[PDB]
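Read through the structure below, which is laid out as structure tokens, and then see the notes.
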Amino acid sequence: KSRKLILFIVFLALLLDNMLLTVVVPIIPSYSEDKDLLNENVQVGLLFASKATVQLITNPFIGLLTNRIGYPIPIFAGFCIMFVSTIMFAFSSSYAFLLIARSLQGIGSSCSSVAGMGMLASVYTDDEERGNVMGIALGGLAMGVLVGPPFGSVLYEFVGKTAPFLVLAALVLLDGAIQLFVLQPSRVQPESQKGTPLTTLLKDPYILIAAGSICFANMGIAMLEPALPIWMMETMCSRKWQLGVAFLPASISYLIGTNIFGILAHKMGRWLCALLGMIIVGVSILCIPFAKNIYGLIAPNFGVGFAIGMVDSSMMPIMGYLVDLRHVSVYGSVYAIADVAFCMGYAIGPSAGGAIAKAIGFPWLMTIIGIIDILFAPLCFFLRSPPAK
Ligand SMILES: COc1cc2c(cc1OC)[C@@H]1CC(=O)[C@@H](CC(C)C)CN1CC2
């Protein structure tokens, strides 16, 4: 039982965090051109930036400690610091709550995302199994961002009060209970002692090319989402029906990307899904400067969400293959590098990177984050055969 059931646990533990981070979307409206939103965004920019820096600064401290504690207690902090955040939103009268309420969730996201991916890395040892399995587990992000806003928005308008958080606190304790049974995560058990120290993974070039590819893929969508024309007009008229829908294309395309390139990327060679993984991000972003209508953003969202899925699902199992080929196999830490790289685009990119566009115009910030991705694609020639220890 245990091998296969931990995929269902880590899928659900990624789904609920990725649904919870996204159900705040139709709530945000309570607080001349499609990219001028860079200037209106700054309040919303801080809601994307806060979760991702508090999650990012935590990744070394969860990833390192996972080796000392054992995996199960970090996954339980992943359920729990995210659950107490779910309950916190249920009486958020002001932005303050939202901002801090997010901060607690960031820690839960780390606790869940690093230790859960390390649990799949530890448990699924063969590359074909680990590719199919991590592609399906990363399908938790892709299903969470899709499922969450349509459900959250319909409850927020039709049922009212703060209902979309109480019904999610119902589903989060169901996952927490299923962890208490399936993992038996109430015991103190350490991992193989004094394994690879993170500075030595960070000084090996071959892990950086994979982590960098996971980061630079996310950076293209991280500048885009905070500054969509989705926040101001929606209060006034029946166009509010678009408030939850705008992520649906990027989050169907991620699902098919992480699900298909969970199986196919192993077979063709995963390096070609960083090369054709960031060529597609870059060219999909490069259609944004020719949009002048929100419908014109549906096409570039779909190729970004697909290509994010093709990179993540191909490069997350490369983290495991590299510690299995150049280092010592304790995955408490390498997934700390992979997850800060995933996360950092949302931490840094919206606000610190948003300062680029205001002096220049925003179609230049989008076109350049596009080229930085087509230029990264040939750098993965180092991942054809990482030379053995
Ligand atoms: C309201 O806040 C947030 C909203 C959203 C995200 C993150 C947020 O906060 C940090 C995720 C993060 C991801 O994983 C990407 C999934 C895509 C490729 C389908 C992009 N966006 C989708 C919406």
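We count from 1, first residue shown onward.
Determination method: electron microscopy, 3.1 Å.
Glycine residues also receive a Cβ, built from the backbone N, Cα and C atoms like all the rest.
A simple way to gauge crowding: the CB of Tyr346 (serotonin binding site) has 24 other CB atoms within 10 angstroms, across all the protein chains here. The serotonin binding site feature in Swiss-Prot is assigned to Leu141, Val145, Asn218, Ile221, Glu225, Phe247, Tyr254, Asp312, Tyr346; the stated evidence is experimental evidence.
Here the residue is the original one, but Swiss-Prot notes a mutagenesis experiment at this spot, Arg102 to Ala (Swiss-Prot position 189): Abolishes binding to dihydrotetrabenazine. Abolishes serotonin uptake. For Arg102 (mutagenesis position), applying a Cβ distance below 8 Å and a minimum sequence separation of six or more within one chain yields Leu21, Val24, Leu47, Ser50, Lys51, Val54, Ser85. Under the DSSP three-state reduction, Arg102 (mutagenesis position) is assigned to helix.
According to Swiss-Prot, the experimentally introduced change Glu225 to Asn (Swiss-Prot position 312) is described as follows: Abolishes dopamine uptake. Just so you know, the Cβ of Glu225 (mutagenesis position) picks up 21 other Cβ atoms within 10 Å once every protein chain is counted.
DSSP classifies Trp231 (mutagenesis position) as coil under the three-state reduction. Remark: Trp231 (mutagenesis position) has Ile28, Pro29, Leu37, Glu40, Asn41, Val44 as non-local neighbours, by Cβ distance under 8 Å and separation of at least 6 in sequence. Swiss-Prot documents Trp231 to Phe (Swiss-Prot position 318) as a published mutagenesis change and attaches the note Reduces binding to dihydrotetrabenazine. Reduces serotonin uptake.
All protein chains included, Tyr331 (mutagenesis position) registers 28 other Cβ atoms within 10 Å of its own Cβ. Among the mutagenesis entries in Swiss-Prot is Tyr331 to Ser (Swiss-Prot position 418), noted as: Binds reserpine in the absence of a proton gradient. Abolishes dopamine uptake.
Shown are the binding-site residues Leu141, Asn218; of these, the residue with the fewest other Cβ atoms within 10 Å is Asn218. Residues within less than 8 Å, Cβ to Cβ, of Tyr254 (serotonin binding site) and separated from it by at least 6 positions along the same chain comprise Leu141, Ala142, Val145, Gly305, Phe306, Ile308, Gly309, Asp312. The distance from the Cα of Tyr346 (serotonin binding site) to the Cα of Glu225 (mutagenesis position) comes to 10 Å. Gap between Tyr31 and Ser32: 71 residues not modelled, C-alpha separation 20 Å. Ligand 1 lies within reach of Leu141, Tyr254, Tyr346 from the recorded positions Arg102, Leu141, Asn218, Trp231, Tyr254, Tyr346, judged by a C-beta closer than 6 angstroms to any of its atoms. Between the alpha carbons (Cα) of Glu225 (mutagenesis position) and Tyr331 (mutagenesis position) lies a span of roughly 31 Å. The two recorded residues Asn218 (serotonin binding site) and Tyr331 (mutagenesis position) have their Cα atoms spaced 22 Å from each other.
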